[PDB]
Amino acid sequence: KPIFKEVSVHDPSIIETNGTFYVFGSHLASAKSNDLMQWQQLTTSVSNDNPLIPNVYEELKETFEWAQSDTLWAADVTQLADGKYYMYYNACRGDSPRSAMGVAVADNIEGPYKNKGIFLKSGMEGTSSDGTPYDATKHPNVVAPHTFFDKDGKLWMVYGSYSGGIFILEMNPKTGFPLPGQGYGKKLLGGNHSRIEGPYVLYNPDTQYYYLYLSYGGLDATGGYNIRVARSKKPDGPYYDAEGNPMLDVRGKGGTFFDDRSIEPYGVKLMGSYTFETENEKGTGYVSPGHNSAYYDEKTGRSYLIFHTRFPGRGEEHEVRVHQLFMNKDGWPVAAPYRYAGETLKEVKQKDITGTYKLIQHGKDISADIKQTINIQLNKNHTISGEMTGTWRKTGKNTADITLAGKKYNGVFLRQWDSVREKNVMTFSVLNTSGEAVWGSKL
Ligand SMILES: OC[C@@H]1O[C@@H](OC[C@@H]2O[C@@H](OC[C@@H]3O[C@@H](O)[C@H](O)[C@H]3O)[C@H](O)[C@H]2O)[C@H](O)[C@H]1O
Ligand SMILES: [Cl-]
């Protein structure tokens, strides 16, 4: 039976290096795994005895002083062409975008990382990094980086949280710093203190798009955190959602803070809070899944979503989760309903599809409501009945083409492992053109 070993790394940023996977998150926390199922905790908090950066309060003194904090926010580590590992570290006071971002470099992934210096600040009283007065309604909070190479080998860094939005900078592949003269870089979306943070870019060679992953809402249990995605032919945009809305249009209304209403229409929503648990049956369930990264395995063509999540009834406790991603016929990813356990897409037979399913509809909102199941039946005659009606068909090996309440969804059928009930399950995971995700789990 599949074996899991859990770790707690908030805001996990995945990096594969020579056969081992690492996540680096906030609070200088980290963990590693060879199989994406059994993780080993390496570090958990900022202290002078954290081995990633010995004597961290001295090493990054300037950052802690600027940000007026004793911790660090969501890191990224990326290996550059020199073979070294570059940690983009950052800190924020937490009540305002009083923040600094810098880079430290290590010869080895587990450290020690040596400070090269701060290269961005936000929350100053005067002139900002772009030469104009700092204004949090339009300028970023300089936190939550993802430094990545595009398909052509050019180095970029996307970043941002709330404040003025999400930005992208061209980076120097020799030094790891931004190329000079860019200010905060190019704006991709956001503004007016929208609850959008934690950008992450993954190229998919098969669909020929860059996917920008984002977290909407707040991270806490009542915050409505959810994982969203948009895409572009270019790493620096313009990004669009499944309806063709430009992500650049996304922002809170002028003069407001945390205007969730205005932003919820934008982006494909892959996953929010849900539970498969009902009165007479245990099930998996997450609260506020988010701040993700993602990985594409060149060797197999498979993709994975890595994130932290809270859980129904566990308050603010969080753990790392990994779900496999599959691209649908329209070039959008759908997440496996259950965490990764070594499953792969296989031929699925119609005989194994028919039956009763628990259904989760993630919708398009930012909501603290934990989405619950309804029951539907996929019938032999290709109709769907029960608490919802529609139709289903299978294309090719495992492609799911499902209509529910007059909306057409596309995705996959996949037999998985349910780690709570400890049994195999037939699932589907599908997406419509409005970016609404539906998961089915067979009874
Ligand atoms: O997920 C981490 C999130 O960061 C926290 O927000 C931090 C920043 O606060 C908002 O700005 C507040 C304003 O700054 C000051 O000028 C003045 O006091 C406030 O008007 C920004 O939108 C954020 O970047 C969140 O608490 C947390 O969820
Ligand atoms: Cl789980």
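Please read every residue number as a count from 1 along the shown chain.
The way this entry was determined, per its header, is X-ray crystallography, 1.5 Å.
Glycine too: its Cβ is placed from the backbone N, Cα and C atoms.
Swiss-Prot annotations:
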MUTAGEN   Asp11 to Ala (Swiss-Prot position 38)  Loss of arabinanase activity
ACT_SITE  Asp11  active site, proton acceptor
MUTAGEN   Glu197 to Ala (Swiss-Prot position 224)  Loss of arabinanase activity
ACT_SITE  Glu197  active site, proton donor
MUTAGEN   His291 to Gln (Swiss-Prot position 318)  Loss of arabinanase activity
MUTAGEN   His291 to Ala (Swiss-Prot position 318)  Drastic decrease in arabinanase activity. Does not unduly disrupt the calcium cluster. Mutation does not disrupt the calcium cluster, but it relaxes the geometry of the cluster, resulting in a more planar arrangement of the calcium ion with five of the water molecules
BINDING   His291  Ca(2+) binding site
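Feature map: annotations from Swiss-Prot on the structure.
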residue	record	Cβ neighbours (10 Å)
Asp11	mutagenesis position	28
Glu197	mutagenesis position	29
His291	mutagenesis position	29
Rounded to the nearest Å - Cα separation of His291 (mutagenesis position) and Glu197 (mutagenesis position): 8
